[PDB]
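Working notes, structure below.
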Protein chains: 4
Amino acid sequence: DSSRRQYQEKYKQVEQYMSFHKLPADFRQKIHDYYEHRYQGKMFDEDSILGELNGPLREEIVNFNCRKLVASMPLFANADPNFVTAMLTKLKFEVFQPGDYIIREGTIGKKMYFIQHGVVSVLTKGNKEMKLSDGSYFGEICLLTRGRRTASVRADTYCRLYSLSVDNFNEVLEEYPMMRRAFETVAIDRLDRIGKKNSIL
Amino acid sequence: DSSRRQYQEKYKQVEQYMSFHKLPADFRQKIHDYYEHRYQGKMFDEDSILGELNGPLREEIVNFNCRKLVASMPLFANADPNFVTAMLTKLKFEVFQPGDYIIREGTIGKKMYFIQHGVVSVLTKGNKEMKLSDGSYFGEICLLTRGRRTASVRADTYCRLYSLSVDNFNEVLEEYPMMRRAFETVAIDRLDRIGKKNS
Amino acid sequence: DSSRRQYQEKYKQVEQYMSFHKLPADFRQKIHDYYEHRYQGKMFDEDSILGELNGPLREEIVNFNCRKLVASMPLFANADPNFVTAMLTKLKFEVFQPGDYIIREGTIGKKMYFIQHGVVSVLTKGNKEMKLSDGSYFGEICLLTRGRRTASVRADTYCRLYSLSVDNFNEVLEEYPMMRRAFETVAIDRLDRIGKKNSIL
Amino acid sequence: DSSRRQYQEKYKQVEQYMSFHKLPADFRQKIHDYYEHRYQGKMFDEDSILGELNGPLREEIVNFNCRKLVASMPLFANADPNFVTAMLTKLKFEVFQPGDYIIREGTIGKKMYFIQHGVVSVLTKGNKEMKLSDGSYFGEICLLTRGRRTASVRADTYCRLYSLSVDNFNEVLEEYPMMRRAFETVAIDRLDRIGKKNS
Ligand SMILES: O=c1ccn([C@@H]2O[C@@H]3COP(=O)(O)O[C@H]3[C@H]2O)c(=O)[nH]1
Ligand SMILES: O=c1ccn([C@@H]2O[C@@H]3COP(=O)(O)O[C@H]3[C@H]2O)c(=O)[nH]1
Ligand SMILES: O=c1ccn([C@@H]2O[C@@H]3COP(=O)(O)O[C@H]3[C@H]2O)c(=O)[nH]1
Ligand SMILES: O=c1ccn([C@@H]2O[C@@H]3COP(=O)(O)O[C@H]3[C@H]2O)c(=O)[nH]1
């Protein structure tokens, strides 16, 4: 209803914005396709909806909303239910298109990504490409070690991801410190592959 | 008028959201019941409204609105009207449904709760249940001690509660440091019952 | 136009809010009278208007908007034009009604007030009442000394004031440090009256 | 469409505000001219729009939108495309009218400015004027040195400028510390001209 009307009205705005800034045709279609895949014809002010509720309802919703991600992520498959719930309530749903550089090597990293659906290539200067898909995560090394992105990460298909900010990452880890090790273990394997023998983890 | 219509429009938007996210029907009904009890057909941007006023008017409005809560609460009984006002200004209104766990034993606590109307059960592994009702509060132990929750608290009825965050709690206690003692006395008696001591 | 329509629509909301919370009749009329005196039938999103402009236009507007206050305040009558402009751009216009306690003794003070128009009584426990009016300011002692309100301040008439927050106060004073003395001088006179011989100033 | 109407509705609201505050007619016309040049009949919540997108799309859009600025600016000439993107992401678009003092000698500086289109005069007490135009920047000295503005800068034409705050400047320079040198070199040459040295 109004959710569809909000999609339509906001897409209208986007169109006007693009025409005003004279974006080329190919990019306008890309933006079109992004809205369609990201929102599917509906837009909600989720933060204001969830804000209207209480903690327990909010908990149940984030838990059900992220059921697919939870299922496919062994980090989550197995864990303490309060840890999961704390993680989930901080995640931000993001959609990426084929070709997008989600992460650029050498930049400073402020977030990590969990793959619900899609395929990404990890491109490290100095090494071969490798691929990550459903139930993998990436970007954890900068959150753990606060240095620079050790590789680029590029979407190969439409990717539905959930991002976590560094500050949120540390908020959750200060509460469930025993869970840090799980990230670190994955991080050490990846650092080993790219020739960083790394004690900090 | 527009506030009844704002409720109507908002609840349709919630229905649309639940359908999009494919939530199960009984959850959908749970959510419908929550809105009915929480908002009772009307919605307001209270932040926008209050923010259009001045301090004296907001103070007056908060005291008036919480006059029943305040009279029910022994904490406010002997108390400085400025401490009362400081507290009220910082409370967030919340409603819970029967069987909701407001608090879970073992988790980290960031808020405490005052009861305006309803009954809750305090569920402590290792001890008998106890009930709390109108004008008591709970959840204060982790705000004082920064430990884990010592008990679960479950809504037995519909509960209308006002929550106070740990940051606001400290702020107002920084301001009225004589009032910390009242909370400590209660906390101490409940720690005694569950066989705990804390220096 | 829409400014009047926004007043009317927002006053409607207020009315609904009050009926819902069952406020008594006398207080509803007080709120009515407040809207009428504060807004005069018009409402603007000033922050969004001023946000649309640039610095120089913004400067000219705050300067003209506060012409009356500037005129009647010797602190301002005389001062460096950049200091004034910096002060003005931080002030918040507030209206108070006869009987209002603007400030309560013993509380912690986070703002001071400049009187554009109106009369206030300063009520110190332990001393006689005194009055302040157009071109006076009050509440400066807590901003300077960060302790407790040394007296209550109650509106006797409709008062049109401009408030300044402590953080804004210090922001401006870190830039124009030579202006602090002016507040301190007034503060010392008032502290003397209420029996606080005070070196901190 | 709605963005043309948003301009119309917004400008009526500005007219209402100016009438309420009793601003003089020529100021009222000044403000009318500013809106015409700044917004050119359309208004958008760019924050809301961009915020609906993702990082890759916002990056693409910012680079596309600033392609002329970037090509005009020698600072970006040899530069890492990630440093360029970091900077662009932090710029705020601003327009000034002829005779506006963008900066006043002697005041405290919190921002610097890049010129996309227009000419400014640099007015230094004690020295001859100089002009700056498309692709130069100014106001960088106080961002580096945290002193007072060493000169006034006045708009001679309509000026379309992008501003960068001191906090954002440091943030991006924290990230690309090799780029600080470029700003220093310019700053040093301008300090030389006004007979100043700084260790
Ligand atoms: O051989 C490798 C090297 C790295 N990576 C990922 O790429 C990410 C880039 O950002 P980051 O450096 O914050 O985290 C990195 C890892 O998650 C990988 O999966 N396999
Ligand atoms: O015997 C008992 C034990 C506990 N309680 C309450 O349950 C609360 C759970 O969270 P918390 O640990 O921060 O605070 C606790 C108290 O407010 C109680 O009333 N009686
Ligand atoms: O004899 C007196 C005593 C005090 N006062 C004012 O009352 C104010 C109360 O708040 P404050 O303590 O932050 O600042 C105080 C002064 O500005 C006054 O005008 N005359
Ligand atoms: O001879 C001169 C002197 C100065 N300037 C510029 O004017 C600016 C004024 O503010 P600021 O002091 O932060 O930075 C200064 C420079 O960018 C210049 O281009 N040539």
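We're sticking with Swiss-Prot numbering for chain B, so the shown stretch reads 443-641, in order.
For all residues, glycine too, the Cβ spot is worked out from N, Cα and C.
DSSP classifies B:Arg591 (3',5'-cyclic AMP binding site) as coil under the three-state reduction. Feature annotation from Swiss-Prot assigns 3',5'-cyclic AMP binding site to B:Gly581, B:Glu582, B:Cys584, B:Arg591, B:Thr592, B:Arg632; the stated evidence is experimental evidence.
A mutagenesis experiment is reported in Swiss-Prot for this position, B:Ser594 to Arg, and the note states: Shifts channel activation to more negative voltage, slows channel opening and speeds up channel closure. Reduces sensitivity to activation by cAMP. On its own chain, B:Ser594 (mutagenesis position) has B:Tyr543, B:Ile545, B:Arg546, B:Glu547, B:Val564, B:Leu565, B:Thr566 as residues at least 6 apart in sequence with a Cβ closer than 8 Å to its own Cβ.
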Extent of the 3',5'-cyclic AMP binding site in Å [max Cα distance among B:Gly581, B:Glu582, B:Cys584, B:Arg591, B:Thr592, B:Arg632]: 12
Any further residue of that chain within 8 Å (Cβ to the Cβ centroid of B:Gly581, B:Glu582, B:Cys584, B:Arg591, B:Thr592, B:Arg632) of the recorded 3',5'-cyclic AMP site: B:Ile545, B:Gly551, B:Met554, B:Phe580, B:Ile583, B:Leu585, B:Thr587, B:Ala593, B:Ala629
Chain-internal residues near B:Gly581 (3',5'-cyclic AMP binding site), provided their CB is under 8 angstroms and they sit 6+ positions away: B:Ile544, B:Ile545, B:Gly551, B:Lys553, B:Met554, B:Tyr555, B:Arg591, B:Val595
CB contacts for B:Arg632 (3',5'-cyclic AMP binding site) [other CB atoms within 10 A, all chains]: 17
Fewest Cβ neighbours within 10 Å, where candidates are the binding-site residues B:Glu582, B:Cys584, B:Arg591, B:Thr592: B:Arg591
